[PDB]
Amino acid sequence: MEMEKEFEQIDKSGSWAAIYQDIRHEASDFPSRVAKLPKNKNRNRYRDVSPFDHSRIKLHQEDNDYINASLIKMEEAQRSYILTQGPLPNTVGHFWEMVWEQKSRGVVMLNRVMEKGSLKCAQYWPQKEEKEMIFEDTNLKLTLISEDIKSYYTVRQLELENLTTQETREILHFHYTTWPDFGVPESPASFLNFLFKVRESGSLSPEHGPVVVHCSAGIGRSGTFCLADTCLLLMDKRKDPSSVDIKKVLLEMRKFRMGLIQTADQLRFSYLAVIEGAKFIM
Ligand SMILES: CCn1cc(C(=O)NCc2ccc(F)cc2)cn1
């Protein structure tokens with residue numbers, strides 16, 4: 001079926017939970033043996049969210065190459081994404097090592113450091129120009145260059161230096177700051193505006209390594225971001241845009257990381273975002 005009318009048909013019939021459970025039943029199951037090794041317990045935020053072995057990002061280190069991060073490679077859309085958890089106190093250095101080694105231009109953050117009174121990820125970037133951060137375990141230096149605070153999101157320019165080679169690179173930090181503590185946003189308008197700002201920066205384009213996108217577990221909000229982006233790109237590429245099937249795209253993405261889209265409300269919100277976004281594109 002088309003999307004907008006399939007949408008109204010699920011609303012009128014109140015069957016979002018049943019649609020979402022079908023997706024959960026059909027989703028791929030692949031091994032994640034490296035994630036479950038005992039030496040990696042303090043590298044995982046949640047025991048039930050792990051990268052598959054076949055698609056995990058490897059750190060370029062011989063001691064321990066593990067990080068909780070997955071490469072989502074979308075062949076028809078010609079887009080790639082790295083989806084990862086919010087960094088932990090003992091993985092902030094690994095996080096920036098990955099950004100460096102994978103040649104990413106942008107980092108997309110969809111959570112606040114504290115939500116619901118609890119810490120959802122480490123304070124992993126510097127908050128003042130004159131107070132830079134040094135990650136001694138991976139030999140990197142990170143400096144805040146500029147910050148632009150808007151009503152729904154903040155954009156930061158950062159300098160990442162590899163202290164071993166003295167090479168430097170400019171990294172863009174796109175921080176969506178207004179996702180509610182409970183539920184999903186009422187309108188997708190500010191989320192779509194944010195997606196378009198990431199696109200306009202070059203961070204999603206083939207001349208750079210894959211964008212790095214995270215929230216607390218790296219599957220829920222993060223899944224919503226890449227699902228909406230890929231669906232809208234496919235609607236621009238194909239002769240028949242009504243042929244784009246959001247449930248099929250989501251199942252393709254779940255071949256590369258488990259659990260993408262965590263609730264039926266997030267599924268409905270993803271439909272809403274793609275529907276409204278397709279009208280603005282034209
Ligand atoms: C009219 C001149 N102009 C150039 C840009 C530009 O560089 N856009 C890409 C970009 C986005 C966010 C960043 F932080 C840095 C770079 C915007 N206006």
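When the header is checked for method, it gives X-ray crystallography, 1.7 Å.
Quick reminder: no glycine exception, Cβ is built from N, Cα and C everywhere.
As given in Swiss-Prot:
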- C215: active site, phosphocysteine intermediate (ACT_SITE)
- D181, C215, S216, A217, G218, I219, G220, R221, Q262: substrate binding site (BINDING)
- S50 to A or D: No phosphorylation (MUTAGEN)
- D181 to A: Substrate-trapping mutant (MUTAGEN)
- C215 to S: Catalytically inactive mutant; abolishes sulfhydration (MUTAGEN)
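Shown on the structure are the features that Swiss-Prot records.
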{"residue": "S50", "record": "mutagenesis position", "Cβ contacts under 8 Å, 6 or more apart": "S32, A35, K36, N44, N68, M258"}
{"residue": "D181", "record": "mutagenesis position", "Cβ contacts under 8 Å, 6 or more apart": "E115, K116"}
{"residue": "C215", "record": "mutagenesis position", "Cβ contacts under 8 Å, 6 or more apart": "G86, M109, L110, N111, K120, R221, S222"}
{"residue": "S216", "record": "substrate binding site", "Cβ contacts under 8 Å, 6 or more apart": "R45, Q85, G86, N111, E115, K120, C121"}
{"residue": "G218", "record": "substrate binding site", "Cβ contacts under 8 Å, 6 or more apart": "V49, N68, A69, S70, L83, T84, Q85, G86, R257"}
{"residue": "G220", "record": "substrate binding site", "Cβ contacts under 8 Å, 6 or more apart": "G259, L260, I261, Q262, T263, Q266"}
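Every protein chain considered, the tally of other Cβ atoms within 10 Å of the Cβ of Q262 (substrate binding site) stands at 18. Across the annotated binding residues for substrate (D181, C215, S216, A217, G218, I219, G220, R221, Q262), the two most widely spaced Cα atoms sit 16 Å apart.
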